[PDB]
Number of protein chains: 2
Amino acid sequence: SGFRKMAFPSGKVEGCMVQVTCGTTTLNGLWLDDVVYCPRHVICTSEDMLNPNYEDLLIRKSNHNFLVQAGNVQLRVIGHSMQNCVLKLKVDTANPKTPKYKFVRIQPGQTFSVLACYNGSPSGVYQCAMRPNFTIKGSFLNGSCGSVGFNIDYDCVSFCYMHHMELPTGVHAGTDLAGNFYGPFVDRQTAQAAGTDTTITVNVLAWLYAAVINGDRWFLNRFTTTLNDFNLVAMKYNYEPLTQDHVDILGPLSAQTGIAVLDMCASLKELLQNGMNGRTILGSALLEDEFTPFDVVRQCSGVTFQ
Amino acid sequence: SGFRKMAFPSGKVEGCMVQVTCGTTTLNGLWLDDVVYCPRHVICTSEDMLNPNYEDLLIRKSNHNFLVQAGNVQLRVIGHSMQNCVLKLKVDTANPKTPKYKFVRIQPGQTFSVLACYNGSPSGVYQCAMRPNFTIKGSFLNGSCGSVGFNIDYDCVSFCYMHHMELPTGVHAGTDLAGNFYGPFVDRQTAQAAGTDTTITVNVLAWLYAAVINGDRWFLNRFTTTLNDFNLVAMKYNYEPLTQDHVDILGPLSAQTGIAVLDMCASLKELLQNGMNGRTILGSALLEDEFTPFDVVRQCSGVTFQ
Ligand SMILES: *[C@H](O)[C@H](C[C@@H]1CCNC1=O)NC(=O)[C@@H]1[C@@H]2[C@H](CN1C(=O)COc1ccc(OC(F)(F)F)cc1)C2(C)C
Ligand SMILES: *[C@H](O)[C@H](C[C@@H]1CCNC1=O)NC(=O)[C@@H]1[C@@H]2[C@H](CN1C(=O)COc1ccc(OC(F)(F)F)cc1)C2(C)C
């Protein structure tokens, strides 16, 4: 027992991080087979960042302008191309540490682990969700661009995020590995802001089940509620609506604990209306929303990866 | 900016986890050079666990009773010995992935990352502190014994914890890598309990500085307090005393923010007496105490590891 915000083991990804320097810009790149992926604003400078026409900026580059430095070994670049907001630098060497991988584009509310990197060297690993407003609340300092987020699923790394920028509110914005941004953000230093966020309802309910599996039973009740009447109370507290697809998803957890999904919604209703009144759930005084139903099952039954 | 409970990258340790089976017991082992370390209660059975005389249990073993299975390769054991509560199995092969490492025994209140493992395969990674009562609040299911906790410091892995047991209250107890338990626990299924815990005062103060670096300034004030008068209020809320050594430690953070340590104590005083009153600090509605002064500086300035 116990319940912790758990990241995936980072080893398979650490073997892919490299440093990419062009001009006066250093950031991280992701080296898979003979290609290095990185944010395209590495070809910028400080006066570029206002309003670049990245196509203009890149027709003006040569291969030798890109220092790709893989620890203590320099990787010769032999070609370059742009896909949306990422660069793909073709190098003369294939990474022998290339794991089995996929590029996936995740839905808001799904979670992933982030390996924060600087100068191609990993700094730490932590778990994040994609917020409903397509930001993530990460931990990123200057030079972290190029760090990726990922999930592992047996032996395969599904890469789902590359870091590009911080917004004025201190949240973070980036792309999938094909360089399409999550949300309406652009890789420009102009006025942008995150949009109103909401709480991820289905995740809260999964986290409440985690709590019950782990022996927190103070917030339960017999009241029940209809899905309709639950969503009327959720919209008042800035929670996303609950769909039957969310309900079905919560089936295995409902079954394991013996608490009907709609009964757990009746619990959440009274927690939103009364607060917690000094109590805590899983060592948290807030309703936690960055655990998926999958995350709970995975952790509460011990799934591993090879 | 941003502030997350960050684990160290797990790669160097993943390359050391192996599976150890003796009799009807499977757990994890740590393979460094030609030695595999694991909890000694692997030589037990179910009726053993009441009150074993592990010396009796081990004089009765042969090398071939220990299946040490390193992924898809079996490691022949060629010798075995017991040091305190861990076994050291000598194997005919040295792990080529052995990182630079040390065994360290940490003080309560220090933090470390835990790579949870099952059947020699890593499941996830997360950050923990050693509580003042020498438990840790981890996430561990049956078969996780042998997972280690560690810190990284440039290129060197300092191993500081190996998992052995869960106590009735759902917290976790284990040893350093030389097999001496943290706290008064023994590797026996008999009546044991954790002892009263306290909150790690110096860590809370570091976490408050993290908050200020990241722009949370609602809990600040001009009141100041003496160290004496602060500790009178701390003891009433079950916090550990603050020492000048704690104060000096908090020097760099005090300097970076411009807030004297004793001023930040005056802040913490009023947060203990008034609560937070709806506000949150770093997305937490509780005072967080598993970030060390070192953890804060590391994260708020981007230190990496090679
Ligand atoms: C790349 O390593 C770096 C990481 C960030 C630095 C600090 N924290 C980070 O996550 N990215 C980076 O610098 C991007 C680059 C330039 C601007 N940028 C930002 O993160 C800041 O962007 C930004 C957005 C909006 C905004 O509002 C203002 F007032 F209108 F202009 C200011 C700045 C790229 C090209 C986006
Ligand atoms: C090893 O993988 C396993 C991990 C734990 C199983 C569930 N969560 C875990 O962390 N360890 C393990 O089973 C140890 C083994 C046997 C007992 N044990 C426990 O974790 C439970 O110990 C325990 C302590 C006190 C207690 O009180 C009671 F009522 F008095 F007896 C009950 C059980 C070793 C040899 C400690």
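By Swiss-Prot numbering, chain B shows 3264-3569, in order.
Including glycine, each Cβ sits where the backbone N, Cα and C put it.
Long-range Cβ contacts of B:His3304 (active site, for 3CL-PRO activity) within its own chain (separation 6+, distance under 8 Å): B:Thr3288, B:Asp3311, B:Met3312, B:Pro3315, B:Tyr3317, B:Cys3348, B:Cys3408, B:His3427, B:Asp3450. The active site, for 3CL-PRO activity annotation in Swiss-Prot covers B:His3304 and is backed by sequence analysis.
While the structure shown retains the original residue, Swiss-Prot records the natural variant B:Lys3353 to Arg with this note: In strain: Beta/B.1.351. Within the same chain, residues at least 6 positions away in sequence whose Cβ sits under 8 Å from that of B:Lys3353 (variant position) are B:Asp3297, B:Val3298, B:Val3340, B:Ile3341, B:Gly3342, B:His3343, B:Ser3344.
In the shown protein chains, 21 other C-beta atoms lie within 10 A of the C-beta of B:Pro3395 (variant position). According to Swiss-Prot, the natural variant B:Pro3395 to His carries the following note: In strain: Omicron/BA.1, Omicron/BA.2, Omicron/BA.2.12.1, Omicron/BA.2.75, Omicron/BA.4, Omicron/BA.5, Omicron/BQ.1.1, Omicron/XBB.1.5, Omicron/EG.5.1.
In the structure as shown, the Cβ atom of B:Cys3408 (active site, nucleophile) sits within 10 Å of 25 other Cβ atoms. B:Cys3408 (active site, nucleophile) carries neither a helix nor a strand DSSP state and counts as coil. What Swiss-Prot lists as active site, nucleophile is B:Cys3408.
Here Swiss-Prot notes a natural variant, B:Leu3468 to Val, with the remark: In strain: Zeta/P.2. According to DSSP, B:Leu3468 (variant position) sits within a helical segment.
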Listed recorded positions adjacent to ligand 1, that is, members of B:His3304, B:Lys3353, B:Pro3395, B:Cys3408, B:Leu3468 whose C-beta is under 6 A away: none
B:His3304 (active site, for 3CL-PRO activity): secondary structure state under DSSP, collapsed to three categories: helix
Among B:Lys3353, B:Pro3395, B:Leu3468, the variant positions whose C-beta sits under 6 Å from ligand 2: none
Nearest-integer angstrom distance between the alpha carbons (Cα) of B:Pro3395 (variant position) and B:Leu3468 (variant position): 16
